[PDB]
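Peer 1: Quick one: the structure is below, and I'll ask about it shortly.
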Amino acid sequence: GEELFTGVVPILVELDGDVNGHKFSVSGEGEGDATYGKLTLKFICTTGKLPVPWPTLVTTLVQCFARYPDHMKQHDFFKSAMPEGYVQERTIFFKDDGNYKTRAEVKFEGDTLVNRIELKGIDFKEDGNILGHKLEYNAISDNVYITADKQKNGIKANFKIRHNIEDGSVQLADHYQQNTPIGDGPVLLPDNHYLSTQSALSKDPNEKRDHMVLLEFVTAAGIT
């Protein structure tokens, strides 16, 4: 499982979304290098204009690429589930606004690590920060707090993302996450720890489609 990540691995992401009945699709390509916790990705809205802010999709759009320090390798659930993969589900509660519910399957297709996602968003405000596009195209950085879930043979996680709003304020997105293996083989059930994650968002100056370029670092921590 871990051996599948010792080099650079191609990534494919495919997302189908429906937020308040606004339907859209995103496709992504890039590479991950778990040795350095490093991800480089480019996403394109294939249906036209994205109806929500790109920053709100970052966490949805492959924590198997986390750098787990040598001394914490027995706590890496994500790679232990490979190549068969895992289901990753979230509910993301946007404070004073709607929620996303996401279901994804993360697995290998040949040599390529694939993340296939369905996203459903409901109860958003038409002129809120999300459907009104009031969030700054700004990096996000925070800690993903992971705990074991023995009853599902997987993990749970929780974290908060504070998205900057255009007026200087913050739009909180409270994340609740569950991962469960797809295969029936043994997986690593971790002690409590976190992934320290930083995502830098940018634009391809030659790209005319609605898109997002990401450079992301992911590092496991919190166990000495």
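All chain A residue numbers match Swiss-Prot; in order, they span 4-64, 68-230.
Every residue gets a Cβ built from N, Cα and C, even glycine.
Pulled these from Swiss-Prot:
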MUTAGEN   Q69 to L  In RSGFP4; increases fluorescence and shifts the major exitation peak to 489-490 nm; when associated with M-64 and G-65
MUTAGEN   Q69 to M  In Citrinine; leads to excitation and emission peaks of 516 and 529 nm, respectively; when associated with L-68; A-72 and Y-203
MUTAGEN   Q69 to H  In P4; leads to no detectable fluorescence. In mut2.2; shifts fluorescence lifetime from 3.03 to 1.94 ns; when associated with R-30 and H-145. In mut3.3; shifts fluorescence lifetime from 3.03 to 1.88 ns; when associated with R-30; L-46 and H-145
MUTAGEN   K79 to R  In Topaz; shifts the major emission and exitation peak up to 20 nm; when associated with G-65; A-72 and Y-203
MUTAGEN   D103 to E  In mut1.27; shifts fluorescence lifetime from 3.03 to 2.85 ns; when associated with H-145
MUTAGEN   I128 to V  In EBFP2.0; shifts the excitation and emission spectra to shorter wavelengths and increases quantum yields compared to BFP; when associated with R-30; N-39; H-66; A-72; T-105; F-145; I-150; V-155; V-171; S-198; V-206 and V-224
MUTAGEN   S147 to P  Increases fluorescence at warmer temperatures such as 37 degrees Celsius
MUTAGEN   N149 to K  Increases fluorescence at warmer temperatures such as 37 degrees Celsius. In Esmerald; leads to brighter fluorescence; when associated with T-65; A-72; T-153 and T-167. In VisGreen; leads to brighter fluorescence; when associated with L-64; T-65; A-72 and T-167
MUTAGEN   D155 to V  In EBFP2.0; shifts the excitation and emission spectra to shorter wavelengths and increases quantum yields compared to BFP; when associated with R-30; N-39; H-66; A-72; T-105; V-128; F-145; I-150; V-171; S-198; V-206 and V-224
MUTAGEN   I167 to T  In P11; increases fluorescence at 475 nm excitation and at warmer temperatures such as 37 degrees Celsius. In Esmerald; leads to brighter fluorescence; when associated with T-65; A-72; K-149 and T-153. In VisGreen; leads to brighter fluorescence; when associated with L-64; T-65; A-72 and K-149
MUTAGEN   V193 to A  In mut1.5; shifts fluorescence lifetime from 3.03 to 2.72 ns; when associated with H-145
MUTAGEN   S202 to F  In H9; increases fluorescence at 395 nm excitation; when associated with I-203
MUTAGEN   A206 to K  Abolishes the tendency to dimerize and leads to monomeric fluorescent proteins
MUTAGEN   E222 to G  Suppresses the 399 nm excitation peak, leaving only the longer wavelength peak at 475 nm
Peer 1: How big is the gap, in Å, between the Cα of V193 (mutagenesis position) and that of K79 (mutagenesis position), rounded to a whole number?
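Peer 2: Between the Cα atoms of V193 (mutagenesis position) and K79 (mutagenesis position), the distance comes to 12 Å.
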Peer 1: Taking DSSP three-state, what's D103 (mutagenesis position) in: helix, strand or coil?
Peer 2: coil
Peer 1: What does the structure give for the C-alpha distance between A206 (mutagenesis position) and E222 (mutagenesis position)? Integer Å is fine.
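Peer 2: Checking the Cα atoms of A206 (mutagenesis position) and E222 (mutagenesis position) gives a distance of 6 Å.
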Peer 1: Which one is it, among the mutagenesis positions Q69, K79, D103, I167, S202, that lies nearest to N149 (mutagenesis position) by Cα separation?
Peer 2: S202
Peer 1: Near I128 (mutagenesis position), how many other Cβ atoms are within 10 Å of its Cβ?
Peer 2: 12
Peer 1: Reported as an integer number of Å, what is the Cα distance between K79 (mutagenesis position) and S147 (mutagenesis position)?
Peer 2: 23
Peer 1: What whole-number Å value do you get for the CA-CA distance of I167 (mutagenesis position) and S147 (mutagenesis position)?
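Peer 2: Per the Cα atoms, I167 (mutagenesis position) and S147 (mutagenesis position) stand 7 Å apart.
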Peer 1: In Å, rounded, how far does the Cα of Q69 (mutagenesis position) sit from the Cα of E222 (mutagenesis position)?
Peer 2: 11
Peer 1: Please name the residue among the mutagenesis positions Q69, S202 whose C-beta has the most neighbouring C-beta atoms within 10 angstroms.
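Peer 2: Top count of Cβ atoms within 10 Å goes to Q69.
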